[PDB]
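Just below is one structure, and these are the notes that go with it.
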Amino acid sequence: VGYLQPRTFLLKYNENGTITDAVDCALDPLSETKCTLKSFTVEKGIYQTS
Amino acid sequence: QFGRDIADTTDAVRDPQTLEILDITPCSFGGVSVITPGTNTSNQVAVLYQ
Amino acid sequence: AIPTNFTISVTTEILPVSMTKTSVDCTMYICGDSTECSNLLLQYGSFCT
Ligand SMILES: *[C@@H]1O[C@H](CO)[C@@H](O[C@@H]2O[C@H](CO)[C@@H](O)[C@H](O)[C@H]2NC(C)=O)[C@H](O)[C@H]1NC(C)=O
Ligand SMILES: *[C@@H]1O[C@H](CO)[C@@H](O)[C@H](O)[C@H]1NC(C)=O
Ligand SMILES: *[C@@H]1O[C@H](CO)[C@@H](O)[C@H](O)[C@H]1NC(C)=O
């Protein structure tokens, strides 16, 4: 059993229309930069988060 | 009854029970940055609190 | 007309090279700590980015 909270997620749709991956945008600062860049890949560097 | 600053937001208030003046401060403050070597290389990150 | 003596002169020149670096938290400026305003502002995220 687990409990739901209001969150913002970044969901990924493949070319067939199925959700294959997701990012929880408020888990980590890393996840926050993923959410901002709107990508699952981050290049080397320093990013302002929030 | 209320005190307002330059941005016109309320920053002081008289308590209606004890008649004492109280200051109001926001509780979100301070800049954050994240350092990553690239998601391709690793998931380890560093965080800078400015 | 030919000069017969000289003068050695030192003068100064001033140049700007850089300015202050700034960053903005868009939600902090627009909404403060209001959750409802943030839910409304989620429609304009591209502009803050
Ligand atoms: C060339 O110019 C210099 C100054 O620019 C002269 O030197 C000065 O000479 C006077 C008297 O002749 C002195 O009272 C000053 O103290 C000197 N100044 C320095 C810095 O030494 C020099 O005499 C000039 N030479 C000629 C041939 O005119
Ligand atoms: C998408 O659909 C095609 C055709 O049915 C299938 O071959 C493929 O495995 C499906 N998945 C992906 C990720 O393409
Ligand atoms: C109201 O109640 C508070 C606490 O019960 C008391 O200190 C105060 O004297 C009361 N009267 C006024 C006018 O605040």
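Just so it is clear, chain B uses Swiss-Prot numbers, and the residues here are 564-613, in order.
For all residues, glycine too, the Cβ spot is worked out from N, Cα and C.
Feature annotations, reproduced from Swiss-Prot:
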VARIANT   B:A570 to D  In strain: Alpha/B.1.1.7
VARIANT   B:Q613 to H  In strain: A23.1
*For B:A570 (variant position), just count the other CB atoms lying within 10 A of its CB, please.*
6
*Please report how many Å separate the Cα atom of B:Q613 (variant position) from that of B:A570 (variant position), as a whole number.*
25
*Give the number of CB atoms, excluding that of B:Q613 (variant position) itself, located within 10 Å of its CB.*
8
*asked:* DSSP secondary structure for B:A570 (variant position), reduced to helix/strand/coil, please.
replied: coil
